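Heads up: the structure comes next, in C-alpha cells.
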Amino acid sequence: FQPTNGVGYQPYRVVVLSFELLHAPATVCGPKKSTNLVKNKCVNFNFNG
Amino acid sequence: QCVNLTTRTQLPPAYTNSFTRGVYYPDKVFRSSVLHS
Ligand SMILES: *[C@@H]1O[C@H](CO)[C@@H](O[C@@H]2O[C@H](CO)[C@@H](O)[C@H](O)[C@H]2NC(C)=O)[C@H](O)[C@H]1NC(C)=O
C-alpha cells in the first residue's frame, strides 16, 4: 500500500452485507410509516415485508 | 485451580433403546393439520 502506486494497487475497503429472510421474527426494518389496521376490509396488507 | 478427582470406580458404558423422542420444530411456521414432510 503506497500512494505512488497506480490504479490496481490501492487499498479498497469492502463491506459485505448478508441477511436471511422468512425464517425468524425480524427486528430490523426500513423506514416506513405504520397506518391504522382495519379489520373487515379487503386491503393490501404489508406485515414485515 | 484444577483439581483431578480420584477414587472413581471404572464401569463399562451402558446403553438403552431411544424411543420415539427428539422431535423438534424445524421452522417457526404455524401449521394446523398439514402432514408436512
Ligand atoms: C490432571 O491430569 C492431567 C493429565 O495428566 C495433568 O496434565 C498434565 O500436566 C503435566 C504438567 O503440566 C504435563 O506435563 C502433562 O503433559 C499433562 N498431561 C496432559 C494429558 O495434558 C494435570 O496436570 C493434572 N492436574 C492436577 C491438578 O494434578
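Chain A is numbered as in Swiss-Prot, which gives 497-545 for the residues shown.
Backbone N, Cα and C define each Cβ position, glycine as well.
Lifted from Swiss-Prot, the feature list:
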- A:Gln498 to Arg: In strain: Omicron/BA.1, Omicron/BA.2, Omicron/BA.2.12.1, Omicron/BA.2.75, Omicron/BA.4, Omicron/BA.5, Omicron/BQ.1.1, Omicron/XBB.1.5, Omicron/EG.5.1 (VARIANT)
- A:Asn501 to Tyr: In strain: Alpha/B.1.1.7, Beta/B.1.351, Gamma/P.1, Theta/P.3, Mu/B.1.621, 19B/501Y, Omicron/BA.1, Omicron/BA.2, Omicron/BA.2.12.1, Omicron/BA.2.75, Omicron/BA.4, Omicron/BA.5, Omicron/BQ.1.1, Omicron/XBB.1.5, Omicron/EG.5.1; May enhance affinity to human ACE2 receptor (VARIANT)
- A:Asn501 to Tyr: Increased binding affinity to human ACE2 (MUTAGEN)
- A:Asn501 to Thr: Reduced host ACE2-binding affinity in vitro (MUTAGEN)
- A:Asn501 to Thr: In strain: 19B/501T (VARIANT)
- A:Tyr505 to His: In strain: Omicron/BA.1, Omicron/BA.2, Omicron/BA.2.12.1, Omicron/BA.2.75, Omicron/BA.4, Omicron/BA.5, Omicron/BQ.1.1, Omicron/XBB.1.5, Omicron/EG.5.1 (VARIANT)
- A:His519 to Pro: Increased resistance to human covalescent sera neutralization (MUTAGEN)
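A simple way to gauge crowding: the CB of A:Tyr505 (variant position) has 9 other CB atoms within 10 angstroms, across all the protein chains here. Chain B comes close to A:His519, taken from the recorded positions A:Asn501, A:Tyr505, A:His519 by a C-beta to C-beta distance under 8 angstroms. Using a 10 Å Cβ-Cβ cutoff, A:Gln498 (variant position) registers 7 neighbours. The two recorded residues A:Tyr505 (variant position) and A:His519 (mutagenesis position) have their Cα atoms spaced 41 Å from each other. Around A:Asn501 (variant position), there are no C-beta neighbours below 8 angstroms that are at least 6 residues distant in the chain.
In the three-state DSSP scheme, A:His519 (mutagenesis position) falls into the coil class. Take the CB of A:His519 (mutagenesis position) and look out to 10 A: across all protein chains shown you find 9 other CB atoms.
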